[PDB]
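In what follows, a structure is listed as structure tokens, so that the remarks can point back to it.
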Amino acid sequence: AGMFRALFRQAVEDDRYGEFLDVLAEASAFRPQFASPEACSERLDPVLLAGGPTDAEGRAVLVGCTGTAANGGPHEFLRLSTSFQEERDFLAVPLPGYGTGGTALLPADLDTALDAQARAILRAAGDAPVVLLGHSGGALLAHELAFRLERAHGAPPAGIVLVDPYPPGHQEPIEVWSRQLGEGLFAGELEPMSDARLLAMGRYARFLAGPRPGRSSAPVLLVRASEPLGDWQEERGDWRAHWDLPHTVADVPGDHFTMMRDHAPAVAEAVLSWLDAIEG
Amino acid sequence: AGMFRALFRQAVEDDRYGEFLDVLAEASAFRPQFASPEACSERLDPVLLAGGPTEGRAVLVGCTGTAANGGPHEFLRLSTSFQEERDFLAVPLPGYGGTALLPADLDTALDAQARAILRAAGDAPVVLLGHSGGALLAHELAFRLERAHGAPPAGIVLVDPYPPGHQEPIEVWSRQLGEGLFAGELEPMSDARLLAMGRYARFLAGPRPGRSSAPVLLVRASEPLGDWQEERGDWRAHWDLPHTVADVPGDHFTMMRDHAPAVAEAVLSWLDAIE
Ligand SMILES: *P(=O)(O)CC(=O)[C@H](C)[C@@H](O)CC
Ligand SMILES: *P(=O)(O)CC(=O)[C@H](C)[C@@H](O)CC
Ligand SMILES: [Mg+2]
């Protein structure tokens, strides 16, 4: 439902996912924007998706950072969150610009979006230490948020969980598997991706390609898929997700998509074990 | 209407017409295309809009321009001044017509139009006519007819052309151009037609094979479309060494909007001189 989705479908069909994402990014510049975190069109109130034991003092809460995928939304963390029930509080925070009302305004810049989320999270979490968690584009967003919280809000997270991140220096698998990634996005549709949400996705992709100098002091858990998403020539190097100097690395069953789709308990299990290790 | 129109409207507000046209061009790459003149999804049969007296007298062929808000009505006001004087045919621009396939390149579109024009005109000499982007297209078609179809037209009428190397005034006035498109809307510009417009704008910025030998009538607006400092030079439309130059009242838009009879009069006088 919309020209942009028809164009996107054709671009994937023609193996030009990367070229089309640049088009979405350029076109997104002409969507109405918010320039201050106060001027955000949506209420970014996190949703509590799992509850920890009533038992509840100085214990870290999980914050799921919604990813960039235009087919995403409130359903993203439902499978993963069930594995945190009776273990940890799990809050899912929306990503600004993906909402309806009257479509949501897009952030003028990434810091503006991060500030809006940071405020929402600090209000919701109260005094509890926060561990940020994201998958793919959301993993990249989780780190950027962690740095923003530390520098602009004096509130560095207790940790960051990065599920299958592909940061700017490790792009080759993204490029070699762009058809599978584009196909994965159509495969994951519950409804047709709207043009507004495809534009939001392009705007964030471009934000995340740009110069992001700061490194969070929070410790990092790197969670990596164990199965390749598609064919990969061995002499290219390692296809696996990467992060510079993680505190801990965990490997789980599944590929880039199925690690969360079919093997969410294994992801949750890695996170819980790691949180116990960093807390005492 | 569609998202592209909404984005375009904002781009014009932001004085970023040129940037958005580039977005439309890049996006048009992902529309279904035709790569052979025969593979054109649409019938390009010219429509007869005016009838001349009932001999080897030239017929006029209107070359439809690129504007996403244009189409069938483009030459209606002009054509009335040709009734009882000359036959006037309007040829559609491929990709504007389930939506029409876009040409893979300009030559493919030109070939489709050439073939349709040659069967409609028959024995008669053809004088091509276009306005603005359509003027640039009329010349490109004239060249393709001569090169590839062994049939140079008898003349070309260029109504306010701004060819590569001479486009500073239309770049400077791009906001007025964008505003003109929305003002000239009869229905909301579709996303498909906006994409066609970007694709053709890109074709016309590309390197072209050469110059037609057909004589040119250059028709220029007398009033500037926007602000212009005298010290900047001439803002007027340009063509290298035309056979004849005619200046008419109006601006880029109104020369056709309000002053079409003056354009027609210049064309009629010139056809008499070249015949
Ligand atoms: P992920 O969000 O599943 C895949 C990914 O990293 C894409 C290609 C980037 O656009 C996200 C910033
Ligand atoms: P005209 O079509 O009003 C403006 C013009 O000269 C065209 C769009 C060129 O700039 C592009 C071929
Ligand atoms: Mg390293």
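In chain A, numbers come from Swiss-Prot; the residues present are 1057-1111, 1113-1158, 1162-1340, in order.
Placed from the backbone N, Cα and C atoms, the Cβ positions cover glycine too.
As given in Swiss-Prot:
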ACT_SITE  A:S1196  active site, nucleophile
ACT_SITE  A:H1316  active site, proton acceptor
BINDING   A:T1125, A:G1197, A:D1224  substrate binding site
MUTAGEN   A:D1224 to A  Retains significant albeit reduced thioesterase activity
MUTAGEN   A:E1235 to N  Only relatively minor changes in the thioesterase activity. 10-fold reduction in the kcat/Km for ketoester; when associated with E-1239
MUTAGEN   A:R1239 to N  3-fold decrease fo the catalytic efficiency and 3-fold increase of affinity
MUTAGEN   A:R1239 to E  10-fold reduction in the kcat/Km for ketoester; when associated with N-1235
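Overlay of Swiss-Prot annotations on the structure.
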residue	record	CB count, 10 Å
A:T1125	substrate binding site	23
A:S1196	active site, nucleophile	23
A:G1197	substrate binding site	23
A:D1224	mutagenesis position	27
A:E1235	mutagenesis position	11
A:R1239	mutagenesis position	16
A:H1316	active site, proton acceptor	27
*Which of the three DSSP-derived classes (helix, strand, coil) applies to A:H1316 (active site, proton acceptor)?*
coil
*A:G1197 (substrate binding site): which of the recorded positions A:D1224, A:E1235, A:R1239, A:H1316 have a C-alpha within 10 angstroms of it?*
A:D1224
*Interval bridged by 3 absent residues [Cα of A:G1158 to Cα of A:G1162, Å]*: 5
*asked:* Using the CB centroid of A:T1125, A:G1197, A:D1224 as the substrate site centre, which other residues of the same chain sit with their CB within 8 A?
replied: A:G1124, A:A1126, A:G1194, A:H1195, A:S1196, A:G1198, A:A1199, A:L1200, A:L1201, A:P1225, A:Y1226
*asked:* Looking only at A:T1125, A:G1197, A:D1224, which the record lists for substrate, tell me the maximum pairwise CA distance in angstrom.
replied: 14
*Using DSSP and three states only, what is A:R1239 (mutagenesis position)?*
helix
*Filtered recorded positions, from A:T1125, A:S1196, A:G1197, A:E1235, A:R1239, whose Cβ is under 6 Å from an atom of ligand 1*: A:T1125, A:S1196, A:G1197
*Return the member of A:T1125, A:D1224, A:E1235 nearest to A:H1316 (active site, proton acceptor) in space, with distance defined Cα to Cα and candidates limited to these recorded positions.*
A:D1224
*State the Cα to Cα distance, in Å, between A:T1125 (substrate binding site) and A:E1235 (mutagenesis position), rounded to an integer.*
17
*asked:* Restricting to the mutagenesis positions A:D1224, A:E1235, A:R1239, which ones have a CA within 10 Å of the CA of A:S1196 (active site, nucleophile)?
replied: A:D1224
*Using Cα coordinates, what distance in whole Å links A:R1239 (mutagenesis position) and A:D1224 (mutagenesis position)?*
18
_Between the Cα atoms of A:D1224 (mutagenesis position) and A:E1235 (mutagenesis position), what distance do you get, rounded to the nearest Å?_
15
